[PDB]
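Student: This is the structure I want to talk about, given as structure tokens.
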Amino acid sequence: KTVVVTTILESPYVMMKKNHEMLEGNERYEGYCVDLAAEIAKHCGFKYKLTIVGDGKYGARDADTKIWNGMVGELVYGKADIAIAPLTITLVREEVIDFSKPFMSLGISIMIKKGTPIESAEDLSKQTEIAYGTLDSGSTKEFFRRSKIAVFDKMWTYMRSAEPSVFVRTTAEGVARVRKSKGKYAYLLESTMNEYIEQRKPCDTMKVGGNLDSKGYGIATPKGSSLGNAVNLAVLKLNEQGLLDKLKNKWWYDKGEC
Ligand SMILES: N[C@@H](CCC(=O)O)C(=O)O
Ligand SMILES: [Zn+2]
Ligand SMILES: [Zn+2]
């Protein structure tokens, strides 16, 4: 009866409260998705339990075993009843799980250390001094793996063979790499996360160029779940009322430190 929510520790969507050790259950977390989960649950009339995805991944299907990992996997195999996180709506995922209409719009973008002589994806593709990569088991990596677009095709050709690996396990790892590489590493990540980090000390990174694509994050449920319909209506109601915009301002800019 209590709905099991799978989510991921990704700032500012879900973060551990400073005093989480003295708190219980859902109260241990804070963030955009924590606030949204409470609202979705309230509007859909269900009790829930926030759980962090075991493998800390978003969701990809292994080409060899064909098994789904990450939050998608937890939904596919029945470990969670719903995923409320910055989970990108994609065709391959839509084929195995259901997604609500987008609660956030975004696109792949470029994050550089301030001062890096890069202004676009084309710029990155035409040079070799500056390395660049993406997150693992995510929609961004898949975007490049599948792109038939010349520029992105070139970029994938480079990234998949670059040594040492230009891929990272978590967004935080990618951000740290940019900050410590003296401008020799640029990170490809969704505009949402890029924009957030841009407003965080040490204020040494910035988003450059236009988004490479346009898509959205959706609340996901197991294929054919009974919660799907209500969850989708709730997302639309909250967006139409202005809550989603308020929540983004709250976690991105209201407490911006740059
Ligand atoms: N939002 C992405 C993860 C982040 C990324 O791939 O850049 C996903 O659902 O896979
Ligand atoms: Zn802790
Ligand atoms: Zn409400």
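If you go along the chain as it appears here, the first residue is 1 and each next one adds 1.
Any Cβ shown, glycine's included, is placed from N, Cα and C.
As annotated in Swiss-Prot:
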- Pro86, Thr88, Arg93, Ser139, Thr140, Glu190: L-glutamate binding site (BINDING)
- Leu91 to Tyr (Swiss-Prot position 504): Promotes dimerization. Strongly reduced desensitization (MUTAGEN)
- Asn239 to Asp (Swiss-Prot position 775): Increases rate of desensitization (MUTAGEN)
Student: To the nearest whole angstrom, state the Cα distance for the pair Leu91 (mutagenesis position) and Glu190 (L-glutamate binding site).
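Tutor: About 17 Å separates the two Cα atoms.
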Student: Could you state the whole-number distance in Å separating the C-alpha atoms of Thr88 (L-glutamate binding site) and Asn239 (mutagenesis position)?
Tutor: 17
Student: Report the residues of the chain - excluding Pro86, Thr88, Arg93, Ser139, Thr140, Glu190 - with C-beta within 8 Å of the mean position of the site's C-beta atoms, for the recorded L-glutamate site, in sequence order.
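Tutor: Checked against the 8 Å cutoff, the neighbours are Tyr58, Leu87, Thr90, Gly138, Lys215, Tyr217.
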Student: For the L-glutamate site as recorded (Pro86, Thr88, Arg93, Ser139, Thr140, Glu190), determine the largest distance between any two Cα atoms, in Å, rounded to the nearest integer.
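Tutor: That value is 18 Å for the farthest Cα pair.
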Student: So, three-state DSSP: helix, strand or coil for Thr140 (L-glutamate binding site)?
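Tutor: In the DSSP reduction, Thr140 (L-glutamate binding site) maps to helix.
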Student: Compile a sequence-ordered list of residues in the same chain as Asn239 (mutagenesis position), six or more apart from it, whose Cβ lies below 8 A from its Cβ; state 'none' when nothing qualifies.
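Tutor: Set apart from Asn239 (mutagenesis position) by at least 6 residues yet with Cβ under 8 Å, we have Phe103, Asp245.
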Student: Near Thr140 (L-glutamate binding site), how many other Cβ atoms are within 10 Å of its Cβ?
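Tutor: Looking across every protein chain shown, the total is 24.
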